Each structure stands twice: as C-alpha cells, then as structure tokens.
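**Student:** One structure coming up, written as structure tokens, with questions to follow.
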Amino acid sequence: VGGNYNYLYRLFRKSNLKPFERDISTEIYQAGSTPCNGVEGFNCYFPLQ
Amino acid sequence: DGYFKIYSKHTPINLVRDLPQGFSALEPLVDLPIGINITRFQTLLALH
Amino acid sequence: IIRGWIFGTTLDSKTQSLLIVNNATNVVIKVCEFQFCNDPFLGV
Ligand SMILES: *[C@@H]1O[C@H](CO)[C@@H](O[C@@H]2O[C@H](CO)[C@@H](O)[C@H](O)[C@H]2NC(C)=O)[C@H](O)[C@H]1NC(C)=O
C-alpha cells in the first residue's frame, strides 16, 4: 500500500554501462560546473531513485 | 566483457639477470565474473 | 613475499575493487569496496 520503496534504480550517470557491469557507488552526481562536494542542490542530484 | 581472466605458468629458469630467451605458453587458470572497470592495479607482498 | 594484487579504479571505498591474496595454502579472491591503505602489505 505504501509503494515498497525498498527497490531502487540508478537514474543519473555519465557513461553508458558496459555489458555485465555493476555500478553500486552512490556518489552524488555532478550535472553542472558546480564542484558538487556534497550537499546536492540545483546542480547535483542523488544518483539513485 | 566483465570477465577477469588469469593465465599463468611456472618455468625453472637459469638466468638471474633478465627474462629468459625462450617460449613458454601460459595455460589458463580462471575466468572469474567480476563487473568492475579496472584502470589501476598494485602488488601485495609480505613483511615478516 | 610476492603474494597478491589489488585491481581497481580508485582503490578505495568510492568504487569496487578486486583483491587476490596467495597466502596460507588457498587463494583468497575477494571483490568489495575496500578502503585500501597507502602502502598495502600482508600482515605477517
Ligand atoms: C570505465 O572506468 C573508467 C575509469 O573510471 C571510467 O572513465 C571515466 O569516464 C568519465 C566519463 O564521464 C570521465 O569523466 C572520467 O575522467 C573517466 N575516468 C578516468 C579516465 O579515470 C568509465 O566511465 C567507466 N565506464 C563505465 C561504463 O563504467
């Protein structure tokens, strides 16, 4: 009823994943000139969804 | 293709200066299924 | 002395990395996101 938000999927990445490759790193995605040294906002986003 | 393949061979050499001049094909050992993008590597020795 | 290898990308906790150790009498292949030391060696 809640939605079962336990399952997650990666939405933001810089490269197309190679076959049979895994990306577990949850580092903050950088989508702009901002250094994105943590504390994401207006240019940095959480990679997972 | 996300397959770390390791081959090896052990050869009794006589030289103590450089690699021997000869042919010794390396028979395979392992084809482990890892999915990392290897870019760097390093050796690991023992310090008694 | 030459026992193993550490293949990886950043060789730290941000990315996954392989680790082969030919110690004891069994090889110890293991893939995790280890925080590797600046000067890795086998404690012995
Ligand atoms: C393969 O691993 C390499 C090493 O990290 C990745 O190369 C990076 O690619 C990005 C693309 O945006 C560059 O900005 C970085 O500079 C590269 N890192 C380097 C050269 O050390 C590559 O993305 C990985 N590929 C996959 C599919 O995961």
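For chain C, we keep the numbers from Swiss-Prot: what you see runs 100-143, in order.
Per the header: electron microscopy, 3.1 Å.
The backbone N, Cα and C atoms fix where each Cβ goes, and this holds for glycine too.
Copied straight from Swiss-Prot:
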- C:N121 to Q: Partial loss of biliverdin affinity (MUTAGEN)
- C:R102 to I: In strain: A23.1 (VARIANT)
- C:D138 to Y: In strain: Gamma/P.1 (VARIANT)
- C:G142 to D: In strain: Kappa/B.1.617.1, Omicron/BA.2, Omicron/BA.2.12.1, Omicron/BA.2.75, Omicron/BA.4, Omicron/BA.5, Omicron/BQ.1.1, Omicron/XBB.1.5, Omicron/EG.5.1 (VARIANT)
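Situate these features within the shown structure.
**Tutor:** Sequence-distant contacts of C:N121 (mutagenesis position), defined as residues of its own chain at least six apart whose C-beta falls under 8 angstroms from its C-beta, comprise C:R102, C:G103, C:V127.
In the structure as shown, the Cβ atom of C:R102 (variant position) sits within 10 Å of 18 other Cβ atoms.
The number of other CB atoms found within 10 A of the CB of C:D138 (variant position), across every protein chain shown, is 7.
Taking Cβ-Cβ distances under 8 Å and a sequence separation of 6 or more, C:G142 (variant position) has no neighbours in its chain. In the three-state DSSP assignment, the secondary structure recorded for C:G142 (variant position) is strand.
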